[PDB]
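Visitor: Here it is, the structure, as structure tokens.
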4 protein chains.
Amino acid sequence: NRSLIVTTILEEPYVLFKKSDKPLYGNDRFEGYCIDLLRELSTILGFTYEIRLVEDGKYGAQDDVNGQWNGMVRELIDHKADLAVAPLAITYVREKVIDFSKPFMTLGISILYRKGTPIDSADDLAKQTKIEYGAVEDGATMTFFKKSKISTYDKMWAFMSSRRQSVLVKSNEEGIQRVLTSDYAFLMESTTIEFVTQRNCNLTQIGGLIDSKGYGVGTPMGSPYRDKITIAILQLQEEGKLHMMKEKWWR
Amino acid sequence: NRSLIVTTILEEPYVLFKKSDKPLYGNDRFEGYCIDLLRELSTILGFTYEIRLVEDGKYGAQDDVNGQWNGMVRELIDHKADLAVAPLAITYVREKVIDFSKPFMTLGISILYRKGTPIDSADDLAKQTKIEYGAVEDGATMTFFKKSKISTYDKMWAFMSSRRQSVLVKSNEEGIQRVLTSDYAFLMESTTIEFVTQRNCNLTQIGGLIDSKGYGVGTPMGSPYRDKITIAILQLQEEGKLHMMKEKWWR
Amino acid sequence: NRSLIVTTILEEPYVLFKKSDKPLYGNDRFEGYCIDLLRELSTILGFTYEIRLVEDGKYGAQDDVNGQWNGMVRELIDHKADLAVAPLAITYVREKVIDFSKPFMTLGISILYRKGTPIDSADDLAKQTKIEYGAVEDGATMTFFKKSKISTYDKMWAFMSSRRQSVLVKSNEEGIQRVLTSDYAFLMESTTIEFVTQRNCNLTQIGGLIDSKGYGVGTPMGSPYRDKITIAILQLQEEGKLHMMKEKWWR
Amino acid sequence: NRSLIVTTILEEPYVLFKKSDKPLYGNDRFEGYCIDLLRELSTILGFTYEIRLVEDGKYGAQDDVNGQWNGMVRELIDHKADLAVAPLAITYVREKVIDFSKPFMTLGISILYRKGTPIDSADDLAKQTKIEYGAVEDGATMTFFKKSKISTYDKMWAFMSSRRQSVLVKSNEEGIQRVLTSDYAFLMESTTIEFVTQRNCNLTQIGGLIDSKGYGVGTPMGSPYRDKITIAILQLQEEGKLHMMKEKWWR
Ligand SMILES: N[C@@H](Cn1oc(=O)[nH]c1=O)C(=O)O
Ligand SMILES: N[C@@H](Cn1oc(=O)[nH]c1=O)C(=O)O
Ligand SMILES: N[C@@H](Cn1oc(=O)[nH]c1=O)C(=O)O
Ligand SMILES: N[C@@H](Cn1oc(=O)[nH]c1=O)C(=O)O
Ligand SMILES: [Cl-]
Ligand SMILES: [Cl-]
Ligand SMILES: [Cl-]
Ligand SMILES: [Cl-]
């Protein structure tokens, strides 16, 4: 039973490089909610593993031209990883190419912006073009807008799409820092927004949740690990361990 | 400028009887998030008021038979009150008969249940008939299920409707107590669930949000106060006062 | 401009007595698709009205002996009513004695029977004499069979005719209840069959439509209201209001 | 017992290419109402099969000049297939050259058009030449008009025939698209119209059914399979399976 290769992505407080005065090795080099989850999965299900950072640095989306997937989703498809343990949104389009365990966390797309402004909803952003807004490129949020038939969101996509290179960022961190330096609103997941606004009193969520989804462990389609992982996650859920992990990393 | 009549409903931590040794009079007899909001609205917009508890003790739903509304919605329709300041959900069906200010709080329907169980979503409740579940009668949540066309929710309503007297309670507090004394899951709004679980370690929210909505001040349709109230709420929102009020009452 | 007298007949979901905990008066005593249609006609064309239930309880047919008409058709002929707003089939024989507006609904004669049987068409009923079948007396369906030169239907009429008092019922409701209690097949209009099978999972339509016709508002021949009514109906049609009414009463 | 060759044609929701990330093989490459029917026929009657799409992409009509048939009808005549399982209309002219099982579905020709217009019947289309209209070439609907002796239909055919290249399309999907991009009305079967309008709120059926017919499995004339197939279809009908299949694909 060789070690499983687990792909993930850097995103506070789910996954981050662990800091230490002394050299760190193997699994100890990383820490976070998803890293704790991965550890619990490994002992409950009995497996060793190597943590690999998704090489192209993306979550996963289908290319508009050739329809090929990228990010963690593509690494699973190509069997370059056995599992993807990260804040990976369970979506319909992704379920068509990879499998997901049951959710270990629920969330929804929302807006991150500076406080003190009259912007109070997605509509308030969509009805104007002065304040720019975006999302991380090749992520579930972007895909949500790209596929939305809801007028407000569809026009928001038209906006983002027409200014793609300027408003779609390489990482959520890049979008957050931007909201802090320029007149920019950032579309990202509520769980993360909670973490960010907790540590930046100048930031706030705008409006409520635009949708409802969950984070799940991804596996190559047909993987025998998916159902086992679901059993482990549901067990961690019932015992209140997932709640304890959330409190630990969010506070 | 006679005092305005404000209808509301008892629901912690939005509205509650203020406790005291010395007799309390007038507006001071009540307290809560919505009572603070009402106070801020009165000084900002310049009006005095009388707080009245909705006579039939209901939020508001349209009767199947005669299609007549009840609760605070009906009190506004009949002009028995000038404003309704309470955790009143802004919904399409209500907007057809009364007006709402912009929301002062965003939330969504979710599930309240005991922790330690294998129930992890609305689907887990819907696919079984042992564990009963319900909502407050004549409220936005019940109406959501009654009108839902979504498979899971549609069958959950079939369930609730067929056991109406047993599972649709007269108040949210009744539903919460039912969750603590029997194998019962309660469908109610996330903002309130947050408050309840914060004070009852044995309770927990199940799954994420089933929908997205907001609480707004209700007024008779055509009321000149609605737009004024919206300006006051948006101002309280911008200055961070609504956030301060939420923190104060949810702690 | 005195109130118009409108004759109609009881038939779910077109016309029915409205139920209420409190006393109902005037037009409010009735409800249904045709009652909604009548209301829309009254406001669009500007007239008040009295709803009268056809006294002999019949739709309308010509007596085999003296050739006199009965039902709603006869009430129009005798000018006992200004309009007939009901699920009244527009037929050639009726057009000879009264006028019809353009159709507000299209349908066709079909078979209502229990499911799980080998009966799959009119032919399957006609080729046997064990299973009895009928239609409402003095209605368009009966008249269709009585005048049909199509072998299968002509022999079906011979059958019904020879057992008239046993198989021809007083109302469609009587024929439906019978299909539910005995080995009986009922010939009636597809629109109504749709409503019935929707509420009785034990019932089903057998085969397709035996013919094609429509329901129209009837008026005494030469009535100045007929063309106006047609304008109103065509307007309700174009705006999708007739479709909305159908969905409302059929679901 | 070699596998039977089954000819069919692409037409939602009867027959369509099944979508998937993983490669699909054999029978699994297709799906739809008729594909489910075909599967049930194979297990009930005991045969394996190969699905082939009719080479010339046509349903079947007899050529004016050489009086030769084309489409699935011709493939059956020439014994290029053992069965034709598709939304194949049972018609008198086809019964002269191939055999049909009893129908598995009943329908009728009707009109597909945009809503909000004053067109309310075939007569409204026939009495004008501005709005063009047509049908799929080499199909039962076109043949119905081509052979009709009914005034309205006869002139509608004169119209279509004189503009054949412009108004007679190569597929029903082409006709539907034409309805959404130009002042065009499309003559097609009611079962399919139901499916189309259910998914395109801008479309609607115009008038009622112009005729009555059914879909049956086609076989070469004299095929020993035809009676066996009829027994299987009638059994599926009785048990309610055909109704279940219709609900599944029409939703
Ligand atoms: N978890 C997201 C990545 N991304 O992070 C957000 O907060 N929004 C977003 O699109 C994904 O799995 O695609
Ligand atoms: N806020 C609700 C009342 N009720 O409280 C809940 O939490 N659900 C629910 O239906 C309303 O305005 O109708
Ligand atoms: N609508 C019919 C009465 N009746 O109802 C049916 O369904 N068939 C029938 O003859 C009429 O106007 O005569
Ligand atoms: N099912 C038809 C083909 N076609 O599809 C329609 O809807 N009309 C029409 O002619 C046939 O078997 O010829
Ligand atoms: Cl590692
Ligand atoms: Cl008071
Ligand atoms: Cl009346
Ligand atoms: Cl195949």
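First residue shown is number 1, and so on along the chain.
Positions of Cβ are set from backbone N, Cα and C atoms, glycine also.
Straight out of Swiss-Prot:
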BINDING   C:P87, C:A89, C:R94, C:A140, C:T141, C:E189  L-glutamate binding site
MUTAGEN   C:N202 to Q (Swiss-Prot position 751)  Loss of glycosylation
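Give me the local environment of each listed feature.
Guide: Summarising the environment of C:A89 (L-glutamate binding site), the number of other Cβ atoms within 10 Å of its Cβ, over all protein chains shown, is 25.
For C:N202 (mutagenesis position), the same-chain residues that are 6 or more apart in sequence and have a Cβ closer than 8 Å to its Cβ are C:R114, C:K115, C:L180.
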Visitor: Rounded to a whole angstrom, what is the largest C-alpha distance between any two of the residues C:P87, C:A89, C:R94, C:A140, C:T141, C:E189 that the record assigns to L-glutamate?
Guide: 17
Visitor: To test your reading of the L-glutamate site: which residues beyond C:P87, C:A89, C:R94, C:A140, C:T141, C:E189, same chain only, put their Cβ within 8 Å of the Cβ centroid of those residues?
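Guide: Going along the sequence, the neighbours appear as C:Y59, C:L88, C:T91, C:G139, C:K213, C:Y215.
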Visitor: What does DSSP assign C:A89 (L-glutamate binding site), in three states?
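Guide: For C:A89 (L-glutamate binding site) - judged by DSSP and reduced to three states - the answer is strand.
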Visitor: Give the subset of the recorded positions C:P87, C:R94, C:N202 lying near ligand 3, defined as CB under 6 A from any of its atoms.
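Guide: Result: C:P87.
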Visitor: Long-range same-chain neighbours of C:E189 (L-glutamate binding site), Cβ under 8 Å, sequence gap at least 6?
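Guide: Spatial neighbours, sequence-distant, of C:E189 (L-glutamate binding site): C:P87, C:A89, C:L107, C:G108, C:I109, C:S110, C:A140, C:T141.
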Visitor: Given a separation of at least six residues and a C-beta threshold under 8 Å, show me what packs close to C:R94 (L-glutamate binding site) in the same chain.
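Guide: Expected: C:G60, C:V73, C:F100, C:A140, C:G218.
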